[PDB]
Amino acid sequence: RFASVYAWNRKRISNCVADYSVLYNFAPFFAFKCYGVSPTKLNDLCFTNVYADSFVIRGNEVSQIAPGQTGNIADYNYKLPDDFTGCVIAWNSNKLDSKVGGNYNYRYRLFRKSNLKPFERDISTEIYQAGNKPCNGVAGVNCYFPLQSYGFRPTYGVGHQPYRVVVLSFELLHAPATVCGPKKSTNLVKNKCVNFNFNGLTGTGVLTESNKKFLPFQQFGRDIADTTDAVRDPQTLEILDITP
Amino acid sequence: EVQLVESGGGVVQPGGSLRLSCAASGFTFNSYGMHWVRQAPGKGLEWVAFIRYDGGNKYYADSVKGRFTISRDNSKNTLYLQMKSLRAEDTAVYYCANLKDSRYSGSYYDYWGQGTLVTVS
Amino acid sequence: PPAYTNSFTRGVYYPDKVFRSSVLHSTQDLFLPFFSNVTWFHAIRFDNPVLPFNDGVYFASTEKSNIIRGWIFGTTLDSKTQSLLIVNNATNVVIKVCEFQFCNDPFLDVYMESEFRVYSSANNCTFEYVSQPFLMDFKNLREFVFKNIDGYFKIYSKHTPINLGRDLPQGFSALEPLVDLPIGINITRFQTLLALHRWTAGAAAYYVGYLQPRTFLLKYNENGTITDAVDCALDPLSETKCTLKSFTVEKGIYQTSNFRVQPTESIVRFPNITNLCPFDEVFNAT
Amino acid sequence: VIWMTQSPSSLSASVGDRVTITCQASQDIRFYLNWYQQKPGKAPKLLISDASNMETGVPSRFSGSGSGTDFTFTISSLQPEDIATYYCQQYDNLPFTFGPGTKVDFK
Amino acid sequence: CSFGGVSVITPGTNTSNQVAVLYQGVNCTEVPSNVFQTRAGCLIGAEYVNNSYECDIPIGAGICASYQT
Ligand SMILES: *[C@@H]1O[C@H](CO)[C@@H](O[C@@H]2O[C@H](CO)[C@@H](O[C@@H]3O[C@H](CO)[C@@H](O)[C@H](O)[C@H]3NC(C)=O)[C@H](O)[C@H]2NC(C)=O)[C@H](O)[C@H]1NC(C)=O
Ligand SMILES: *[C@@H]1O[C@H](CO)[C@@H](O[C@@H]2O[C@H](CO)[C@@H](O)[C@H](O)[C@H]2NC(C)=O)[C@H](O)[C@H]1NC(C)=O
Ligand SMILES: *[C@@H]1O[C@H](CO)[C@@H](O[C@@H]2O[C@H](CO)[C@@H](O)[C@H](O)[C@H]2NC(C)=O)[C@H](O)[C@H]1NC(C)=O
Ligand SMILES: *[C@@H]1O[C@H](CO)[C@@H](O)[C@H](O)[C@H]1NC(C)=O
Ligand SMILES: *[C@@H]1O[C@H](CO)[C@@H](O)[C@H](O)[C@H]1NC(C)=O
Ligand SMILES: *[C@@H]1O[C@H](CO)[C@@H](O)[C@H](O)[C@H]1NC(C)=O
Ligand SMILES: *[C@@H]1O[C@H](CO)[C@@H](O)[C@H](O)[C@H]1NC(C)=O
Ligand SMILES: *[C@@H]1O[C@H](CO)[C@@H](O)[C@H](O)[C@H]1NC(C)=O
Ligand SMILES: *[C@@H]1O[C@H](CO)[C@@H](O)[C@H](O)[C@H]1NC(C)=O
Ligand SMILES: *[C@@H]1O[C@H](CO)[C@@H](O)[C@H](O)[C@H]1NC(C)=O
């Protein structure tokens, strides 16, 4: 059950390793627009907070989930900021979120005082008083109920079908380490001059079995004159000397 | 049980020099960054200086930046204010303060001194 | 009233996660200075203070029971701004960085082990953590060093069995790192949690000292452990040992530093004066 | 320099009345502001830290509120030992600046 | 304004941990027991005697010093 568009969820994503390839081969994905990032590089970056918003909308309004748009979704239901760096994902769900005989549980707010700020959520049901006179909680002429239910019959055109939407918004604020991907890897040959990288340590040399003993908290060693001369393989946890 | 006793007040010719001393005994001291605050007679409280817990960074007010220096001796638990080139707008009551900050000094208790009357005549 | 104790050579921790053989390495970082005055709190009747941080904290404790059972770090120790909480159960430590509405006298409450006497609000925490030991691995000294750099913390810890002495014994033991948390929090005030058993407690005692930016000379032996260190601003012979990069100084004059008297004030004399170009005639004409 | 102004700088109210004192800044100080009380002839005693957190040893008549640029000190009732001068303090940018101070008096 | 290097004299760790400091051509009134003023600077931490022995730790200009007495 995705939540309706005027009252959208907001899952804050805490510490993990985030394999985005389970996004990539999951659904037909009517729209998949990554804005600040390019989606082929997501598995090698660190983000601080990944806010995942989630709702449903009609099909001709999926173009309104974008930074700086107009229309009755982006004005006052869900406003993306103009400083956007996330990724908007949207796929059809006419198989699931729409039933025969009207589905009156998806509602959108069509009348309001003015717009929203970015990422602003309202659950008000107070009767908007358009006319000059108060109508004190009784709707009718020049004051209407603000939340109108969607339709979502199955025999509607594509453009009136229930499209589910998840908006990811990555930000990198202050923390030196947070949720990050699971980068490359490669193999581990020995007794060959190779180009190596041991969890950040970039260098060149021949890898050989060592006879040094590191303290469980140490990753690599240096020799006199302050040059790296041994490392510990992050994956296999073995100490290897580096000859040049 | 806290004691902040201050000394060094008296008649000073204009353009003279003083060493205001604040003997602190009670709390632990040298874990708190301490302040010098002054009050002109008949006027509100002003601000003079701030020194950190190790004597590292010192900050002065924008009117007396350069004529005063603030120091601390953690062996005898004292604050010092060297006042040179005093004008007649510095006759005041100087308090040796430990303000309940919580952004810079990180203190939690408010310990004020007693105040010395520095008359520059 | 205060009560001090001389910490002789305490709070020397491993600066980085790098193996080094028999090597005298000269580092410059936040260390607790040698032969310093740490404060010997009791908090036992029940009076535990809210101390500043200013640059890390060296925290030693000698307790065979389980009373000193976590810490509280923060900037106002209230809502509206975030704060860190280290609580220490019988099986696992739970670090939590939320907007805690901290009470006035915070304590745990054991019979059942409750938490509602510490705080009263837990809105919007962005960090959780669970590790097993963190504490208790004749009497046994337990030493910790907390320091918060940039945005992430660092807790160093060492638990050593000692004989009966001044509870800060004459010896040497390096502190090995425990966790490294990416919190992103301004930390300037802290205090310690306790457990009260449901009112009545035993006899607590903890030693608090403050870290300062110092230059040390650490000596790593064959197995990569630190066995000795020299504080390069504790006198003249220690300055000589830090100049030579050794711990043995043979007989003779050894030039170490430079002596250069500073200034003081700053006179600024000029010439008397002369013509004064009268505004008397232009601002004051009849 | 963060200038502060206080209002009203002169005040006279009887017993049981309520007193509001507005502290206005020139920059933005979020919730870092201290409210001191100084009786004439003595060092100032703190009453409210970080603009809302009343201390220990002070009665519950005083209260502090406000944030951003405008802050408010409120005395719900005037006992005769409330007659003093009240001061502000900010904490974000060094130097810390006190207010000019308001004088409470009896009618 | 006076200035100059600072050197530390150690009888050699192996023997003791005492030390004396000579401030080169610094007057003993402008440095900040046994204080001795010599034409080579200010000598602190050693007492100056009128006897004579063989050079031990050369201090300069005719003077020496060594753990003794
Ligand atoms: C953790 O502590 C930090 C330092 O102690 C705080 O950093 C402060 O952030 C302010 C912005 O939120 C800075 O204000 C800016 O200051 C510069 C010059 O100092 C001005 O040009 C800017 O105009 C001003 N910003 C605005 C909006 O006017 C402070 O200068 C800065 N402090 C320092 C010492 O640099 C963090 O805010 C604090 N974090 C929390 C969560 O409290
Ligand atoms: C990282 O994961 C790998 C998974 O391959 C671990 O390697 C296995 O470790 C177990 C435990 O000793 C062995 O029984 C297996 O034989 C290992 N796999 C292979 C292919 O050799 C590795 O131990 C993990 N490292 C850490 C530090 O957890
Ligand atoms: C402006 O002009 C008037 C008149 O010339 C000055 O007033 C004289 O002031 C001096 C000293 O203050 C007195 O000795 C005279 O008797 C005053 N004269 C009169 C006619 O009042 C006034 O001082 C001038 N302003 C300045 C700044 O010099
Ligand atoms: C510790 O305190 C005592 C008494 O307060 C003092 O004499 C001593 O010098 C202090 N130690 C240091 C290193 O300052
Ligand atoms: C401590 O907390 C963990 C999880 O937070 C819990 O499993 C454990 O039972 C707690 N300890 C006690 C003694 O209840
Ligand atoms: C956490 O949620 C609270 C809601 O009470 C909000 O005020 C606060 O700004 C949030 N924290 C952050 C870091 O956004
Ligand atoms: C530690 O060093 C000693 C020699 O000083 C050696 O005998 C011992 O085996 C070493 N320990 C380990 C675990 O290698
Ligand atoms: C100095 O002591 C060392 C042991 O620390 C020893 O090897 C050496 O022989 C000693 N020197 C003299 C002159 O006795
Ligand atoms: C040091 O200064 C004093 C006067 O203060 C003088 O008597 C003495 O001769 C000076 N010493 C040297 C070595 O010049
Ligand atoms: C050394 O002898 C001189 C005279 O040659 C005398 O003035 C001086 O006081 C003597 N020094 C001592 C330490 O007795």
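Each position is counted from 1, following the chain as shown.
This entry, so its header tells us, was determined using electron microscopy, 3.1 Å.
Placement of Cβ uses the backbone N, Cα and C atoms for every residue, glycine included.
In the three-state DSSP scheme, A:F145 (mutagenesis position) falls into the coil class. Listed in Swiss-Prot as a mutagenesis experiment, A:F145 to L (Swiss-Prot position 490) is described as follows: Increased resistance to neutralizing antibodies and human covalescent sera neutralization.
Swiss-Prot documents A:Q148 to N (Swiss-Prot position 493) as a published mutagenesis change and attaches the note Reduced host ACE2-binding affinity in vitro. Taking a C-beta cut-off of under 8 Å and a sequence gap of six or more, A:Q148 (mutagenesis position) has these contacts in its own chain: A:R107, A:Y108, A:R109, A:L110.
Where Swiss-Prot documents A:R1 to K (Swiss-Prot position 346) as a natural variant, the accompanying text is: In strain: Mu/B.1.621. Annotation for A:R1 (variant position): no spatial neighbours, criterion Cβ-Cβ under 8 Å with sequence separation of six or more. Under the three-state DSSP scheme, A:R1 (variant position) falls in the coil class.
Look at A:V100 (variant position): DSSP puts it in coil. Within its own chain, A:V100 (variant position) has A:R153, A:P154 as residues 6 or more apart in sequence whose C-beta sits under 8 angstroms from its own. Quoting Swiss-Prot on the natural variant A:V100 to P (Swiss-Prot position 445): In strain: Omicron/XBB.1.5, Omicron/EG.5.1.
With a 10 A radius on its CB, A:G101 (variant position) counts 7 other CB atoms from all the protein chains. A natural variant is reported in Swiss-Prot for this position, A:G101 to S (Swiss-Prot position 446), and the note states: In strain: Omicron/BA.1, Omicron/BA.2.75, Omicron/XBB.1.5, Omicron/EG.5.1.
A Cα-Cα distance of 22 Å separates A:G101 (variant position) from A:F145 (mutagenesis position). Within its own chain, A:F145 (mutagenesis position) has A:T125, A:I127, A:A139 as residues 6 or more apart in sequence whose C-beta sits under 8 angstroms from its own. A distance below 8 A between C-beta atoms marks none of the variant positions from A:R1, A:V100, A:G101 as lying next to chain B.
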